[PDB]
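K.L.:
Structure provided below as structure tokens; questions to follow.
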Amino acid sequence: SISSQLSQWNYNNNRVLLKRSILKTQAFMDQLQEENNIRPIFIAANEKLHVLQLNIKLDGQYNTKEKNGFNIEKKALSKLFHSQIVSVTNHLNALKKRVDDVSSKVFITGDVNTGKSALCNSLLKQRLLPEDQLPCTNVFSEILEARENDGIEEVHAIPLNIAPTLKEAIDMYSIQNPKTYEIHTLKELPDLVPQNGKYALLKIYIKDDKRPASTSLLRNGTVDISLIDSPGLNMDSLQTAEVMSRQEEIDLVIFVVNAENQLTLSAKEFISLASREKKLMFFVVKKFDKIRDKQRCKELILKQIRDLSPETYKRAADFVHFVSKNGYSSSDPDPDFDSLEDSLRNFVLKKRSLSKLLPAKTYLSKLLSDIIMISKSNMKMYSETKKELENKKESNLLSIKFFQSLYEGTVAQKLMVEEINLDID
Amino acid sequence: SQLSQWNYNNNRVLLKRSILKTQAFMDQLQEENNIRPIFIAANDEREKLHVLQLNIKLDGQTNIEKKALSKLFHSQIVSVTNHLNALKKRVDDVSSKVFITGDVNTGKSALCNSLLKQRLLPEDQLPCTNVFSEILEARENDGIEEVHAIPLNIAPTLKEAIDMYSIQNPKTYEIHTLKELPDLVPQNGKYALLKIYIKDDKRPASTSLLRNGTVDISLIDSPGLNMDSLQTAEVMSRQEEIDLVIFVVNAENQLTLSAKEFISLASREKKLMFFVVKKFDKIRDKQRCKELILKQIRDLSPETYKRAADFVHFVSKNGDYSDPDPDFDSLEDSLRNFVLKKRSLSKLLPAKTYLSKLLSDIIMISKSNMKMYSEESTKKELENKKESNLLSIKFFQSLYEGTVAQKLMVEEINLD
Ligand SMILES: Nc1nc2c(ncn2[C@@H]2O[C@H](COP(=O)(O)OP(=O)(O)OP(=O)(O)O)[C@@H](O)[C@H]2O)c(=O)[nH]1
Ligand SMILES: Nc1nc2c(ncn2[C@@H]2O[C@H](COP(=O)(O)OP(=O)(O)OP(=O)(O)O)[C@@H](O)[C@H]2O)c(=O)[nH]1
Ligand SMILES: [Mg+2]
Ligand SMILES: [Mg+2]
Ligand code: NA
Ligand code: NA
């Protein structure tokens with residue numbers, strides 16, 4: 001208890017440190033946007049940024065080995081860069097809201113038909129979420145404890161018509177404000193989960209009465225936990241975008257891998273984007289019982305995880321798992337699943353600083369790195385009609401002082417962020 | 001049948017001329033866009049375009065002015081120009097290249113082995129085919145059954161490496177036997193394409209597909225979609241260089257997003273393609289899985305849907321003929337009908353469909369650019385800017401009259 005009390009003490013301290021770091025990194029962000037507005041900055045270069053990358057893609061156009069670049073002039077690129085500034089600011093606010101929150105939101109996502117719904121059902125030891133051979137979950141399914149809903153086991157279907165976008169409709173939901181959700185029982189879930197054109201979020205309130213609290217995930221007595229079953233990747237273009245959007249508003253990712261396909265391209269597109277903030281995530285490989293070349297399949301998944309996120313591969317004993325339990329509490333042990341359940345429980349409940357706060361430090365360190373790289377480039381370059389020349393030389397000097405100060409500030413802030421130690425437990 | 005082939009050769013010559021005329025229209029637009037940018041719309045809006053649609057996406061992330069948009073659209077011109085080149089090569093070729101592609105682990109290689117009734121191409125549960133494996137009749141290689149492996153280092157990129165290939169030029173390929181095939185197919189970082197010469201003597205010519213005696217056929221086993229970003233890109237590019245598509249669908253997933261991205265792009269020219277639903281024996285809800293796939297076919301290509309009996313097939317034939325299969329026999333019969341008998345539909349129609357689509361887009365671009373300049377800063381700038389407007393208006397007047405006339409030329413090519 002003394003170690004658990006030191007962890008809670010350390011966690012609340014680091015929570016305060018990262019909240020201030022987000023505040024000041026956002027202020028460096030705000031300085032960039034204000035500077036880019038008055039005189040455009042330099043984005044071109046001939047290595048790459050982590051978060052502030054400006055990558056232009058033509059829809060329906062695939063470059064096999066083409067130059068890209070497109071040779072857009074400076075002023076047009078900076079107007080597109082402003083969208084990258086807004087995107088990072090929204091992500092920064094998503095991290096700040098998560099840091100202030102004390103609850104841990106777990107995200108179980110992956111390609112279509114990998115077994116995410118079956119894995120969530122396994123975590124609760126009850127067949128609650130619909131599972132099907134054909135594409136099933138089309139609406140985000142969030143399982144919560146029944147305490148918040150006064151102890152009634154029912155489903156709150158968040159309608160999509162209450163807000164212009166999905167994110168705004170989810171944020172609108174409050175149990176005290178009816179008609180922002182429709183009351184449904186637990187038994188219409190097969191009818192609710194495919195209606196992606198009607199509902200944005202399914203608030204599923206249940207009681208984790210099955211299995212005692214010492215080894216139950218939702219009823220741990222320590223941390224409020226939220227379980228979110230995600231629609232499949234590689235199905236719809238908008239569906240993928242919505243899954244991308246959720247990743248920024250959840251604390252923990254459990255990525256479900258189909259053993260035959262290994263990490264697919266649609267899967268790599270998610271993990272690499274999540275890696276902007278999430279140094280560590282869970283990789284659960286289902287349907288491994290089918291594989292007959294297990295050793296070669298073994299090495300192929302790990303080799304891909306090593307590249308997509310080497311910290312997870314470094315800690316593969318706790319984060320890489322190969323389960324076969326499919327569509328509970330049977331007389332059979334199933335040690336593969338129990339080992340994931342213990343590793344998961346240990347991560348969410350004992351290592352708060354690692355499970356909850358590490359995404360903030362990783363993103364801050366990466367975002368500050370980019371602002372350092374951007375300042376360095378604009379410095380070297382700004383160092384390099386007649387009537388219009390006098391004001392162009394004056395404006396160039398007015399921003400070389402800006403990028404000099406912004407350079408100095410972010411080099412300092414990066415070193416300050418590294419002073420935070422989240423691997424205490 | 002003697003008369004029927006005379007109309008085929010005439011249309012092959014008629015399409016060849018329209019391709020050369022549209023190729024020149026493309027060059028003129030690219031030349032004009034370089035000296036003075038053109039007016040284009042980014043989103044769909046109304047009166048949308050078929051092939052020259054310009055949709056912008058910032059990679060990694062539920063604005064832009066005239067100059068910058070035209071630089072973006074220039075790369076779309078060269079893609080259409082390169083696509084027009086690949087079509088011109090196809091109308092030149094009297095053979096039919098059949099492309100068997102789809103998502104990873106759908107059964108692309110297994111379907112090729114079934115069409116040849118021979119366990120030739122490697123099959124594996126885990127991702128296997130990474131190099132384009134194309135199968136020819138051994139009569140083109142002096143009757144020698146071997147593998148010609150085209151190295152990738154012989155040319156800067158992959159496309160030029162295949163066109164470099166010549167059986168008479170040595171070391172532009174590497175001689176390999178058929179048994180080593182499991183070792184060459186995963187080396188996408190070393191080889192660009194595998195030339196596989198076999199003899200289709202396992203079944204008589206009346207039922208064989210490669211040795212039919214009527215039409216030269218080439219069977220191409222494709223790397224799986226949704227694996228690598230570059231690997232998917234080369235699959236996009238190979239589509240433009242083949243005459244027929246056999247899309248292999250994974251039954252439990254139906255048409256994935258990566259699948260829809262192939263088909264929708266191939267729909268720009270190919271109104272008809274084959275859909276083989278493999279692993280259908282494992283499906284529990286066969287009726288609902290059938291309906292799901294068919295509905296997706298209807299939206300992705302209605303022409304294939306109205307002929308679903310000839311193009312949409314559900315086969316349980318798998319890897320793991322050392323007994324005939326009725327569901328699979330219906331696939332080969334309909335396939336043989338498409339490549340051998342209905343040559344004008346399977347070989348010439350793609351060229352015509354692209355031309356009618358592209359020419360329709362030039363007309364709209366020319367018409368819209370035309371009226372838009374007709375609406376309207378130092379004194380030196382204005383006088384030069386005015387003359388450039390007059391120069392671009394006169395250009396699009398010529399391009400409008402040229403492509404409207406070429407539109408009628410293409411629509412009067414009667415295939416049936
Ligand atoms: N052999 C085996 N079958 C599995 C496993 N996990 C799921 N399945 C089966 O594969 C199918 C997929 O079940 P789901 O729970 O719905 O997986 P999903 O990721 O949620 O699929 P979608 O929601 O539609 O995107 C089900 O029929 C399961 O019975 C597994 O670990 N091993
Ligand atoms: N049940 C069933 N299994 C199949 C079927 N076709 C192939 N398989 C099996 O699924 C696996 C796929 O093998 P492949 O022939 O290489 O399929 P593929 O499309 O070429 O996969 P890649 O080349 O790696 O992209 C093999 O182990 C086959 O035995 C089928 O129609 N039904
Ligand atoms: Mg699901
Ligand atoms: Mg294959
Ligand atoms: Na499913
Ligand atoms: Na395979």
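Residue numbering: from 1, along the chain as shown.
For this deposited structure, the header notes the method as X-ray crystallography, 2.7 Å.
Backbone N, Cα and C define each Cβ position, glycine as well.
Swiss-Prot lists these features:
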BINDING   B:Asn105, B:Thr106, B:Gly107, B:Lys108, B:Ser109, B:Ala110, B:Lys278, B:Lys279, B:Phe280, B:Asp281, B:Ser316  GTP binding site
MUTAGEN   B:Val104 to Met (Swiss-Prot position 196)  Leads to an unusual intermediate mitochondrial morphology described as disorganized tubules in which mitochondria are tubular, distorted, less branched, and poorly distributed throughout the cell
MUTAGEN   B:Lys108 to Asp (Swiss-Prot position 200)  Abolishes respiratory growth
MUTAGEN   B:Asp221 to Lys (Swiss-Prot position 313)  Abolishes respiratory growth
MUTAGEN   B:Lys279 to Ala (Swiss-Prot position 371)  No effect
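For the listed features, I'd like the structural context: burial, neighbours, distances.
P.N.:
A 10 Å cutoff on Cβ-Cβ distances gives B:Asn105 (GTP binding site) a total of 24 other Cβ atoms nearby, all chains included.
Summarising the environment of B:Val104 (mutagenesis position), the number of other Cβ atoms within 10 Å of its Cβ, over all protein chains shown, is 23.
For B:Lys108 (mutagenesis position), the same-chain residues that are 6 or more apart in sequence and have a Cβ closer than 8 Å to its Cβ are B:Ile100, B:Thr101, B:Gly102, B:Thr129, B:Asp221, B:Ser222, B:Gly224, B:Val248.
For B:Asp221 (mutagenesis position), the Cβ neighbour count at a 10 Å cut-off comes to 27, with all displayed protein chains included.
The local packing around B:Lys279 (mutagenesis position), expressed as other Cβ atoms within 10 Å of its Cβ over all shown chains, amounts to 20.
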K.L.:
Between B:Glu376 and B:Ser377 there is a gap of 8 missing residues, so what is the CA distance across it in angstrom, to the nearest whole number?
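P.N.:
The answer is 13 Å, taken between the two Cα atoms.
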K.L.:
If you pair up every Cα among B:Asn105, B:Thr106, B:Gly107, B:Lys108, B:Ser109, B:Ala110, B:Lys278, B:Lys279, B:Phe280, B:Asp281, B:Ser316, the residues annotated as binding GTP, what's the maximum separation in angstrom, rounded to an integer?
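P.N.:
Those residues reach a largest Cα separation of 18 Å.
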K.L.:
Using the structure shown, find which entry in B:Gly107, B:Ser109, B:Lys278, B:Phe280, B:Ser316 (the binding-site residues) has the sparsest Cβ neighbourhood within 10 Å.
P.N.:
B:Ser316
K.L.:
Near chain A: which of the recorded positions B:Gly107, B:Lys108, B:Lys278, B:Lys279, B:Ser316 have their Cβ closer than 8 Å to one of its Cβ atoms?
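P.N.:
Qualifying residues, whose Cβ lies under 8 Å from chain A: none.
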K.L.:
Per DSSP, B:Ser316 (GTP binding site) is which: helix, strand or coil?
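P.N.:
B:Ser316 (GTP binding site) sits in coil per DSSP, no helix or strand.
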K.L.:
Measure from the CA atom of B:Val104 (mutagenesis position) to the CA atom of B:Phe280 (GTP binding site) and give the result in Å, rounded to a whole number.
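P.N.:
So the Cα of B:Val104 (mutagenesis position) lies 16 Å away from that of B:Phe280 (GTP binding site).
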K.L.:
How long is the line from the C-alpha of B:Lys279 (mutagenesis position) to the C-alpha of B:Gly107 (GTP binding site), rounded to the nearest angstrom?
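P.N.:
Cα of B:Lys279 (mutagenesis position) to Cα of B:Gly107 (GTP binding site) measures 8 Å after rounding.
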K.L.:
Those recorded positions, B:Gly107, B:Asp221, B:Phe280: which ones have a Cβ sitting under 6 Å from ligand 2?
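P.N.:
B:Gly107, in sequence order.
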